[PDB]
Each structure stands twice: as C-alpha cells, then as structure tokens.
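Asks: If you scroll down you'll find the structure; I have some questions about it.
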Amino acid sequence: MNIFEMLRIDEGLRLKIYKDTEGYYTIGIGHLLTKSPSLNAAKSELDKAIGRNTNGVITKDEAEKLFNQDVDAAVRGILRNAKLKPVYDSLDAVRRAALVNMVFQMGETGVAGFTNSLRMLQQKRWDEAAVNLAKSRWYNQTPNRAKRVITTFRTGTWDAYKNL
Ligand SMILES: [Cl-]
Ligand SMILES: [Cl-]
Ligand SMILES: [K+]
C-alpha cells in the first residue's frame, strides 16, 4: 500500500468525464476539472490539461499522468502551507499519506482549516484526533472514505485499505 494505491481505491478510474460526489465534472482518478455546471467549460479544462482536443475521453495512461501530477501537487501544497507543513513533518509515512489524501480531496485551504484536528494530530493524540475529524462536513458527506482515512490516522497502518 502507498498514496497512489490508496487514492486509486478512493477515487476509482473513469476515462470519460463524469460528476464527482459533489456533482462536479471530473475525469480519470479523481481529477477535478471545474466546479462550473457547464460541460463545455469542463471539456475545455480537460483539453488544456491533456494538451489535445479530446472530446471528453482520455486513455488510462493519460489518466495516470494527471494523477501523478495531482498527487505531486498535493504534496507541494502541504509543504508550502504554514499550517500544514509542520503537521506533515511530524507524521510517520503512513499518516502522511492520509493527510495527502485529504488535501487531494478537499484542497490545501480546506484541510488547513481543520485547526483543532491538526493540533491533535501534531500532539499524537490519535483517538481524540479521529473523533474530532469525524465532526465535519467531510465525514458526513463521504463517510466510508472518511472513515478509511481516519482509521489510517488513528492507527498508522493500512488496515482500512487492506482487502479492497
Ligand atoms: Cl492540470
Ligand atoms: Cl464515502
Ligand atoms: K471519484
């Protein structure tokens, strides 16, 4: 198990534009295209991202290319954020991946706002952080996924993703 495998399970793989859990056009492995309700607008973002006039369908290789970029960008975002970096640096590699997962799903800004949870994580108060993390729109809207990520922070193991 690793960040790529983890997110691949959480986000799935779809080669044609589809709507994510929030109703937003996306493609590939969770690559958000736009929050706009315009399919045309989503298609234009797709072409710009891939570098060719696609017509809304991409190949697996292309999906993986964006995914790698996206994971790298999430890590980049954490490292540049004053609220997230210290937490990230304080964690073991397994827990680090859980934080990258959250940023990939909600963005740097979103996660940086979980101030109290972040503090509990930095303090290594695992069970308390897990309870706190669940008190969120994130958990309520995507509870099974959230639960997986939370168990990862709670235990520092990949048990929630084993057998998937
Ligand atoms: Cl992009
Ligand atoms: Cl879910
Ligand atoms: K998805």
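Note that Cβ sites are derived from N, Cα and C of the backbone, with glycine treated the same way.
In case it's useful when we look at the structure, here is the feature table from Swiss-Prot:
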ACT_SITE  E11  active site, proton donor/acceptor
ACT_SITE  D20  active site, proton donor/acceptor
BINDING   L32, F104, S117, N132  substrate binding site
MUTAGEN   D20 to E or Q  Loss of 99% of enzymatic activity
MUTAGEN   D20 to C  Nearly no effet on specific enzymatic activity
MUTAGEN   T26 to H  Facilitates transglycosylation more effectively than hydrolysis; covalently bound substrate
MUTAGEN   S117 to F  10-fold decrease in enzymatic activity
MUTAGEN   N132 to M or F  2-fold decrease in enzymatic activity
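Explain the structural surroundings of these features, please.
Replies: The C-beta environment of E11 (active site, proton donor/acceptor), restricted to residues of the same chain at least 6 apart in sequence and closer than 8 Å, consists of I29, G30, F104.
Under DSSP, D20 (mutagenesis position) is assigned to coil, being neither helix nor strand in the three-state scheme.
Listed in sequence order, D20, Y24, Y25, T26 are the same-chain residues six or more apart from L32 (substrate binding site) with CB atoms under 8 A from its CB.
Neighbour density for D20 (mutagenesis position): within 10 A of its CB lie 18 other CB atoms from the protein chains shown.
In the three-state DSSP scheme, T26 (mutagenesis position) falls into the strand class.
Residue environment of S117 (mutagenesis position) contains 23 other Cβ atoms, counted within 10 Å of its Cβ in all protein chains.
According to DSSP, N132 (mutagenesis position) is assigned to a helical segment. Under 8 Å, Cβ to Cβ, and six or more positions away along its own chain, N132 (mutagenesis position) finds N116, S117, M120.
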Asks: When a 10 Å sphere is centred on the Cβ of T26 (mutagenesis position), how many other Cβ atoms does it contain?
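Replies: There are 22 such Cβ atoms around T26 (mutagenesis position).
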Asks: Measure from the Cβ of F104 (substrate binding site) and count the other Cβ atoms within 10 Å, all protein chains considered.
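Replies: Taking all protein chains shown, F104 (substrate binding site) has 25 Cβ neighbours within 10 Å.
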